[PDB]
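Got a structure for you, questions after.
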Amino acid sequence: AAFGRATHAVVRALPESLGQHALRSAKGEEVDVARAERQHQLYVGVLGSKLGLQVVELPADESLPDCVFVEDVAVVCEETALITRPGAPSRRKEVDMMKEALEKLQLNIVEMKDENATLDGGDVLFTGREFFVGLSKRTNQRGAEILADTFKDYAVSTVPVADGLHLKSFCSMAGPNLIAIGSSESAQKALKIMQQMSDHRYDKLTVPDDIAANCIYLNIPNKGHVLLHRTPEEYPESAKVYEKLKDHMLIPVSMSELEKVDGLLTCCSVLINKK
Ligand SMILES: *c1ccnc(NCC[C@H](N)C(=O)O)c1
């Protein structure tokens, strides 16, 4: 029942069309689909085998080049699952296969059907005490209002996110009351806003690389604090900061290929606690 406790994870295999057709905020180097497929299999392995979570592996769909990023299509809090309306219209078909799996796990399903509301799960930070929803090109006020209406036990606040980013492109929960946050002025300005509207001031773990602030914190039975972070090969300066967590079981998980299409650690799984 502790924060970050999960029993199940929903993931989705990446399709071959990802390398060429997955949306990306910036032109860059060519995506190695084989290596990305390799890194995704290592990611699922950490959640499923190394950590014992019950993994629902959804099949790829070549017509949905971004279907690997299941986090955008669902926000899960306790037994309630919010099926979002992704801001990219072409991604909204990834919702059908996620809803089918979330109700087989017997969660209370709420679908964001409002044709004026968009929300990417990647814009939602759940601190265990409240929600923060980034207002980006993908997530609008209506979508944030619908999330607030879906989890009325928890406070919801919004924070402006700039450019083609998500909120969790520069932050994530690194532990109980611990927010990993980037060192840029953009990230610190957003954190300054979030700490303002909260009735609680969090501890922060500042990393020199915004993207490396995206980590997966987990509380596993008979293991305790577990954190998946980017490798020292990718972001050595931020990996050094994570090594300070002496009571965390640290796991380096690479994501260098999917990062080319703005894919981070939190985007590739929906974590669920089923008692
Ligand atoms: C995780 C964190 C931040 N943003 C995302 N979005 C997925 C990227 C995808 N190619 C897209 O929809 O742009 C995931």
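Chain A residue numbers are taken from Swiss-Prot; in order, the displayed residues are 8-282.
Cβ coordinates are placed from backbone N, Cα and C, and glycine is handled just like the others.
Just lifted these from Swiss-Prot, have a look:
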{"type": "ACT_SITE", "residues": "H173", "note": "active site, proton donor"}
{"type": "ACT_SITE", "residues": "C274", "note": "active site, nucleophile"}
{"type": "BINDING", "residues": "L30, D73, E78, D79, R98, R145, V268", "note": "substrate binding site"}
{"type": "BINDING", "residues": "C274", "note": "Zn(2+) binding site"}
{"type": "MUTAGEN", "residues": "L30 to A", "note": "Reduces enzyme activity and affinity for asymmetric dimethylarginine about 12-fold"}
{"type": "MUTAGEN", "residues": "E78 to A", "note": "Reduces enzyme activity about 1000-fold, and affinity for asymmetric dimethylarginine about 100-fold"}
{"type": "MUTAGEN", "residues": "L271 to G", "note": "Reduces enzyme activity about 10-fold, and affinity for asymmetric dimethylarginine about 7-fold"}
Measuring Cα to Cα across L30, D73, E78, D79, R98, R145, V268, which the record gives as the substrate binders, how far apart are the two most distant ones in Å?
15
Among the recorded positions listed here (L30, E78, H173, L271, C274), which has the Cα closest to the Cα of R145 (substrate binding site)?
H173
Could you list, ordered by sequence, which of these recorded positions: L30, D73, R145, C274, have a Cβ under 6 Å from ligand 1?
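List returned for ligand 1: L30, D73, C274.
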So how many other Cβ atoms are close to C274 (active site, nucleophile), meaning within 10 Å of its Cβ?
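So the Cβ neighbour count for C274 (active site, nucleophile) comes to 24.
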Among the recorded positions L30, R98, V268, report those whose Cα falls within 10 Å of that of the residue listed as 'active site, nucleophile'; none is a fine answer.
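Hits: none.
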Which binding-site residues from the set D73, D79, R98 come within 10 angstroms of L271 (mutagenesis position), judged by C-alpha positions?
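Among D73, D79, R98, not one has a Cα sitting within 10 Å of that of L271 (mutagenesis position).
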If one looks at the chain holding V268 (substrate binding site), which residues at least 6 apart in sequence have a CB under 8 angstroms from its CB?
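In sequence order, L25, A29, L30, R31, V38, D73 meet the Cβ cut-off.
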Among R98, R145, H173, the recorded positions in question, whose Cβ has the most other Cβ atoms within 10 Å in this structure?
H173
Pick the one among the mutagenesis positions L30, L271 whose Cβ has the fewest other Cβ atoms within 10 Å in this structure.
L30
